[PDB]
Amino acid sequence: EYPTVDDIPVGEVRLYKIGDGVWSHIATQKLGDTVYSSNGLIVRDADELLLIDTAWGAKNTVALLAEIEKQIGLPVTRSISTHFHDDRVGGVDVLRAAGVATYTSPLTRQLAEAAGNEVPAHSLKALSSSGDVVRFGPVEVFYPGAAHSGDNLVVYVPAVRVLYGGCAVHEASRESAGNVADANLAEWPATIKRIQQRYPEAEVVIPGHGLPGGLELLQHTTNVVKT
Ligand SMILES: [Zn+2]
Ligand SMILES: [Zn+2]
């Protein structure tokens, strides 16, 4: 029942309930004759929502906001982008236009700028070194170290033990690492290990692209990387 590229008509966005007060959002995008799906997270905090990652571009992110209003009916007041690529910050200007306070780490803001990508407006402090963790509303934000990118963050929802790994984590069906142009393959194994050690009670692990699973996706990612 989890949405895939063959049930999402590009330009549209689906929500999938993961646990109490937690949804993933799923969208699709085409690069060079190739279409992908991409996930993000939505977390309720009292009567507002925290958004994790855009829906991969302006058009999709507009549709995301509409779908949130339709299905949940609470306002997105803040967002976090988990790295500097377009599937994470593409659509940040849509969020800004809608009045969302947009955040990411200082390093992600720098990399996004260098790349010519949209840049969240605000910095999350105290995430500069590997192992750094901060609280932000109903979640923890963790910088586990370099992996898919030098800046990649993970997000944990402690009340329901949901770990959003973003693109630092591969779905079970992936056999390759995908885009490694910004990756640190030598460091990726130790970064996963730091995630494993920090969140041993996670029940759901959500990858940046593809099907959610459990803690087994972490070791799987390490196995995929060793190529
Ligand atoms: Zn990426
Ligand atoms: Zn990605």
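For chain A, we keep the numbers from Swiss-Prot: what you see runs 31-257, in order.
Per deposition record, X-ray crystallography, 1.7 Å.
Keep in mind that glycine also has a Cβ here, set from the backbone N, Cα and C atoms.
What Swiss-Prot lists as Zn(2+) 1 binding site is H113, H115, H178. Using a 10 Å radius centred on the Cβ of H178 (Zn(2+) 1 binding site) and all shown protein chains, the other Cβ atoms total 28.
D117 (mutagenesis position) falls within a helix when secondary structure is assigned with DSSP. In Swiss-Prot, a mutagenesis experiment is listed as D117 to A, annotated with the note Prevents coordination with a zinc ion and probably abolishes catalytic activity. Reduces thermal stability, but retains structural integrity.
Look at Swiss-Prot and you will find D117, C197, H239 tagged as Zn(2+) 2 binding site, backed by a large-scale study or a structure entry. Less than 8 angstroms from the CB of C197 (Zn(2+) 2 binding site) sit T112, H113, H115, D117, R118, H178, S179, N182, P237, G238, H239, each of them six or more residues away in the same chain.
Cβ-based neighbour count (10 Å, all protein chains) for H113 (Zn(2+) 1 binding site) stands at 26. Annotation for the binding-site residues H115, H239: lowest Cβ count within 10 Å of the residue's own Cβ, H239. The recorded positions near ligand 2, defined by a Cβ under 6 Å from one of its atoms, are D117, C197, chosen from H113, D117, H178, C197. Take the mean position of the Cβ atoms of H113, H115, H178, the recorded Zn(2+) 1 site; other residues of that chain with a Cβ within 8 Å of it are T112, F114, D117, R118, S179, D181, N182, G196, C197, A198, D212, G238.
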